[PDB]
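This report concerns only the one structure given below.
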Amino acid sequence: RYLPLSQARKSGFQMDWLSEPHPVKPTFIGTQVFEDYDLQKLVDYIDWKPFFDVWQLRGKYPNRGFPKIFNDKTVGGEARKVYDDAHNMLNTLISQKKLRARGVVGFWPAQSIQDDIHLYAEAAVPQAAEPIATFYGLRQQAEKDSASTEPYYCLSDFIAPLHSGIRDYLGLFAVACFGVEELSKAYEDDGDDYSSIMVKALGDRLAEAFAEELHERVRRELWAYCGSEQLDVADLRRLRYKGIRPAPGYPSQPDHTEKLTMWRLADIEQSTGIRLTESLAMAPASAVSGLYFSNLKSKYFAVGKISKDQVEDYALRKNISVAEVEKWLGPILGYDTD
């Protein structure tokens, strides 16, 4: 069962904006580019759990995960060998300056109207000016448990609405780890499958670590809405921090076409060289992007299956045909398509 959109909107995540702490204006409006980001600093943020699954190294309970994996006698020797070789190659890559990190971050004012999150210019009054970009959110529509107290979340519920007079802000980021594509070819031309796999796994790990480090810097020094936070990485990986960085295509907003707005607005192509292919996937493959939400009560959620009324409302909002929304939102349609 799916609730009607007109009723699912009423039971949304309502917040009292006039008593909640008013949002902090970031340190700049526009974008700032990181050209040759220090890769050595990112090594302390690398999440090694997904790295072991590239080689399908899985340990049994209770050693089922990094760094307990070194103890399990089934894989522990091989896990240690792979990890030590990864550290050796990582040191060689950073020392030789083969890989070159690159990224971009930016902030703009944001005001939510219904399920949209309209961004505005720096000096433009939100209530008396046109927006410069829009991020059309999707609201949860699936009916919840009878005893559930959860609201029907949408990404626009985390931005103060236009009528309340309170000014909110939104930021977005894009990071990449260039140079992996050439090194994989180099290690495959000379007959080295171990190095070819390892360099791509390390590139993915470095991209994720760059994303984590940039978010931690944003929360504390660029946006400064958590200036009193001094959390360690073992807490950052546990989502103990506040605020979220959802990415297009993920269960918060499964619409992959949203990346076009980000690339158009932040000028990611000219700033960093991270491209979007005809499938709307970042190139190189070791790239991460997303939007920064600074609300205290913001949390990750899954939109889930949606009904046809929301699909047509979304098509009307985005000014595209239904036959295209059904394409780009294919996996989440809750109704028969043909």
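In order, the residues displayed for chain A correspond to 928-1265 in Swiss-Prot numbering, which applies throughout.
Every residue, even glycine, has its Cβ placed from backbone N, Cα and C.
The S-adenosyl-L-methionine binding site annotation in Swiss-Prot covers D974, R1172, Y1227, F1228 and rests on similarity to another entry. Listed in Swiss-Prot is the mutagenesis experiment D963 to E, annotated as follows: Decreases binding to MTRR; when associated with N-1071. Per Swiss-Prot, mutagenesis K1071 to N is noted as: Decreases binding to MTRR; when associated with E-963.
Where Swiss-Prot records a feature, it is marked here on the structure.
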residue : record                               : CB count, 10 Å
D963    : mutagenesis position                 : 9
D974    : S-adenosyl-L-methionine binding site : 14
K1071   : mutagenesis position                 : 14
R1172   : S-adenosyl-L-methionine binding site : 22
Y1227   : S-adenosyl-L-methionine binding site : 13
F1228   : S-adenosyl-L-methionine binding site : 19
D974 (S-adenosyl-L-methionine binding site) to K1071 (mutagenesis position) - Cα separation in whole Å: 34
Among the S-adenosyl-L-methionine-binding set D974, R1172, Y1227, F1228, as the record gives it, the longest Cα-Cα distance in Å: 22
Inter-residue Cα distance where the pair is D963 (mutagenesis position) and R1172 (S-adenosyl-L-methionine binding site), in Å: 23
Nearest to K1071 (mutagenesis position) by Cα, among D963, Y1227, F1228 (recorded positions)? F1228
Measuring Cα to Cα, how many Å separate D963 (mutagenesis position) from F1228 (S-adenosyl-L-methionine binding site)? 34
